[PDB]
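Notes to accompany the following structure.
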Amino acid sequence: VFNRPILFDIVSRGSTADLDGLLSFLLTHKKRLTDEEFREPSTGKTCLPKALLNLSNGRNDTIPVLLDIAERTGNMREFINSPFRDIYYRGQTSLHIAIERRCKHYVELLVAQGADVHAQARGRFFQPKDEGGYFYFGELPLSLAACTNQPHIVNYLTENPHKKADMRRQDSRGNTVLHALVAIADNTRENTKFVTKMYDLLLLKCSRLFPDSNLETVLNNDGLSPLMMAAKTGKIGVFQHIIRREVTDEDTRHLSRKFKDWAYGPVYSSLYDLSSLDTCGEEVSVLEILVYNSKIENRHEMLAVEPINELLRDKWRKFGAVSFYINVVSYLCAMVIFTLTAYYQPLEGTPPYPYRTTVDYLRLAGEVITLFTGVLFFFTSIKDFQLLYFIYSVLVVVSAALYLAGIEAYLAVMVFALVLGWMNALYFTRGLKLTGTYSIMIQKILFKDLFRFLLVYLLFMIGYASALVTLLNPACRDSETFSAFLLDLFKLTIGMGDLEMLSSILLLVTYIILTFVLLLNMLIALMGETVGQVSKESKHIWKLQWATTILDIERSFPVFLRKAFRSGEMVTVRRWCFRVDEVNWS
Amino acid sequence: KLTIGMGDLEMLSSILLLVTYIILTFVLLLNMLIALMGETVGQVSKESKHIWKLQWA
Amino acid sequence: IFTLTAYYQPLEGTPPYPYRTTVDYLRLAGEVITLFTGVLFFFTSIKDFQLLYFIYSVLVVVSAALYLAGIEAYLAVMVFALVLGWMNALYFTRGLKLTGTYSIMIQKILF
Amino acid sequence: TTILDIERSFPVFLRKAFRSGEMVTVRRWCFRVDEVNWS
């Protein structure tokens, strides 16, 4: 009125007599209901938002009568939609608010009046929880009705006698209702159940409306696809149902992911449809995302879903074992050849081309094999953990270059290459003999032990040294200042004992006692932490390393060569199916 | 053998990658013993109070 | 800085005021920093686990007093201050790198 | 312990405090927390 706040209070309180008098003088002053007077200077909130936020147990049946003011004001189109301007709320519309409050009557009234169901609420508060926002639902009224556990209004909005927001419509993020529904999907039981139920309903409805292309196919700007998005973001709750989706209606057969081909009583040959878990290098697949990504929080249980686990096992038995054994054996033999070439490295130095003997010819063959494997490894690395492999490749290349120069005193790089490669040997052997605790061990204690040791060791060493050189301007030395003899003395103490000093001062013994006890109890704590962490690797870590090895091998050799998983039918049941056999007596 | 069991190792040198070799082998053997202890205690679990019964039978 | 000052502690003993060199000036700056931190720690302790911190502060103060006396054979208190302070170093590092098992270890087996 | 020791260490008259809030009926130095529940 004279000031907006009293109008806002009146609309919040739901008064009508004063309110239709307000309408009266608004008619008198020819002022549009969307004027700056009715919108905040900062937020620009209209009457409708404030009225709906004050929803009193669904008793806002009157404020539509207020909205009836609009056509009298002559500005109806812009009035319904409310394009907010706050960075904290950008684009939020009255329809979003009405649907949010979990009441369908006002949603029906607004949409029937012509509410713009295609609303892109690109507000910071609407962005995912990890992008500074608080709630992401797909930035669409239909996706907002969906994500918020609101079946009836998603049905109605898709079945209203007026403009009905097509499920296909993609927001700015490109998500669509399915992607949004998996975005807020939680791994908890209630969220998982409601999300999966509504997800089924939604996909079935879209299929019935659009048999030409099921909504699963349509991707986002990222391009993941709903299943791959539930995979990349650790959404086991949806994922585990996405894999095993089988429905009833005949018109909805294609939109299933687990057929049942034949049964013989207590044996069921369930035919999973992994039409997107292995693209043969064509596009991204759930296996690549699931295994070659660490942001997942539920990797181990997400590798336990039936088709993925059985498919890893099949790729292992069929081709993984042979290729892995060939690779590891070839690596070991080639590097043993390298090691023997180093052992038989031409004596007397100066190897310009010292090979005039049969054993010399064998040595030259071994060196050629070493260079070939090194250059091939460099090619793989550049085409492609990889850190150490590339270090080995470059070291081999440099050693070969220096050797071909016929210069001396530069075999050191060759020895470095040897030692780095054999250190990679344990990385490769991880997959053999069902091993791999060693890799966990190397990535567990390595840094902590060196950190603490180096620090306290050198530290008490210098503390010792100050007083020692205080005593002597003899025993630890003959002359001059060198902490090196004191370092040697401390090594003698820690590993050897029988320590000698010029003194024959007690704080020195205190230093020794403290460092010794600290290192011993450090080893004890490392043992305890390691045993706690591993817990026999929970029987899962090795499985993840195994999957890593299998997929690495599969990607290694070209896939145009016909090494693929099972195949299947042509139409109505050309889906590259995979089989699984399970017996149940229920 | 002197290095692993005895220490007080001597060389012609008086080259660092040698010390790296020594450190890596020593740490590997120690943590190998640790892992063997852990796996043994996990496996036995006081032989689950059954293995000895099978040997007895 | 304290530890390096001890390592570079003026040779031949008798440090009345032996700083006529650039490296000597750097050593004097390090010793001044040591005394400043020691006296500040004493101020915090008197204003204020605290046991060892106060021991370090008093040891630094006594070492500074003896050094300013220009007398010899009394750097021992300085070395005591150094070792006690670095023992407090683990107490302070408890909060860094999500550590702290070491403090539990020291208060578990020691006695 | 470390956090509170640090906070007490430097003077508090320097304006390093927790969240703030309203004036009356809701001058209580409130603090906020965000939690999502699907019940």
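The numbers used for chain A are those of Swiss-Prot, and the residues that appear cover 148-531, 549-637, 658-688, 696-764, 774-786, in sequence.
How was it done? The header gives electron microscopy, 4.0 Å.
Every residue, even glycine, has its Cβ placed from backbone N, Cα and C.
If you take the C-beta of A:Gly238 (ATP binding site) and look for same-chain residues 6 or more apart in sequence within under 8 angstroms, you find A:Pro230, A:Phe231, A:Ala266, A:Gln267, A:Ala268, A:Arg269, A:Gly270, A:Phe273, A:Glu286. DSSP assigns A:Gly238 (ATP binding site) to coil, not to a helix or a strand. Positions annotated as ATP binding site by Swiss-Prot: A:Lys192, A:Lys197, A:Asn201, A:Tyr236, A:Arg237, A:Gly238, A:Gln239, A:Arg248.
In this view, A:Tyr253 (mutagenesis position) is surrounded by 24 other Cβ atoms within 10 Å of its Cβ, with every protein chain counted. Among the mutagenesis results in Swiss-Prot, A:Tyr253 to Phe has the note: Results are conflicting as to whether hypotonicity-dependent channel activity is abolished. The residue drawn here is the original one.
A helical conformation is recorded for A:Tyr556 (mutagenesis position) in the three-state DSSP classification. A:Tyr556 to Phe appears in Swiss-Prot as a mutagenesis experiment; the accompanying note says: No changes in channel activation by 4-alpha-PDD or heat.
Long-range C-beta contacts of A:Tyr556 (mutagenesis position), restricted to its own chain and to partners at least six residues apart, with a cutoff below 8 Å, comprise A:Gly521, A:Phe524, A:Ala581, A:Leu584, A:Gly585, A:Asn588. Among the mutagenesis experiments that Swiss-Prot reports, A:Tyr556 to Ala is described with the note: Reduces channel activation by 4-alpha-PDD and heat but not hypo-osmotic cell swelling.
The 10 Å shell around the Cβ of A:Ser557 (mutagenesis position) contains 24 further Cβ atoms across the protein chains shown. One mutagenesis experiment named in Swiss-Prot is A:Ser557 to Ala, and its note says No changes in channel activity.
Here Swiss-Prot describes A:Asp672 to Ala as a published mutagenesis experiment; the accompanying note says: Greatly reduces Ca(2+) permeation and channel rectification; when associated with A-682. Under the DSSP three-state reduction, A:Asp672 (mutagenesis position) is assigned to helix.
A:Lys675 (mutagenesis position) counts 15 other C-beta atoms within 10 Å of its own C-beta, drawing on all protein chains shown. Quoted from Swiss-Prot, the note on mutagenesis experiment A:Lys675 to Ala is: No effect on channel pore properties.
Neighbours of A:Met680 (mutagenesis position), defined as other CB atoms within 10 A of its CB across all chains, total 13. The mutagenesis experiment A:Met680 to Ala is recorded by Swiss-Prot, whose note states: Impairs Ca(2+) permeation.
Residues within less than 8 Å, Cβ to Cβ, of A:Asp682 (mutagenesis position) and separated from it by at least 6 positions along the same chain comprise A:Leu676. For the recorded site, A:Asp682 (mutagenesis position), the DSSP three-state label reads coil. Here the residue is the original one, but Swiss-Prot notes a mutagenesis experiment at this spot, A:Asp682 to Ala: Greatly reduces Ca(2+) permeation and channel rectification; when associated with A-672.
Residues annotated as Ca(2+) binding site in Swiss-Prot, with similarity to another entry given as evidence: A:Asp682.
Those recorded positions from A:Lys197, A:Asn201, A:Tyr236, A:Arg248, A:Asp682 lying by chain B, with Cβ under 8 Å from one of its Cβ atoms: none. There are 18 other CB atoms within 10 A of the CB of A:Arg237 (ATP binding site), with all protein chains counted. Taking Cβ-Cβ distances under 8 Å and a sequence gap of 6 or more within the same chain, the neighbours of A:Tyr236 (ATP binding site) are A:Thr190, A:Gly270, A:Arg271, A:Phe272, A:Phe273. When the C-alpha distances from A:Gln239 (ATP binding site) to the mutagenesis positions A:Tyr253, A:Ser557, A:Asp672, A:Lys675, A:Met680 are tabulated, the minimum falls on A:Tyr253. In terms of C-alpha distance, the listed mutagenesis positions A:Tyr253, A:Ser557, A:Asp672, A:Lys675, A:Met680 place A:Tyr253 closest to A:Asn201 (ATP binding site). Of all the binding-site residues listed here (A:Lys197, A:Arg237, A:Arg248), A:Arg237 has the Cα closest to the Cα of A:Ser557 (mutagenesis position). Note on proximity: of the binding-site residues A:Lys192, A:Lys197, A:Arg237, A:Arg248, the one nearest A:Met680 (mutagenesis position) is A:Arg237, by Cα distance.
Under the three-state DSSP scheme, A:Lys197 (ATP binding site) falls in the helix class. The Cβ of A:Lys192 (ATP binding site) lies under 8 Å from the Cβ of A:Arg186, A:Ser229, A:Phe231, each of which sits 6+ residues away along the same chain. The Cβ neighbour count for A:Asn201 (ATP binding site), using a 10 Å radius over every protein chain in view, is 15.
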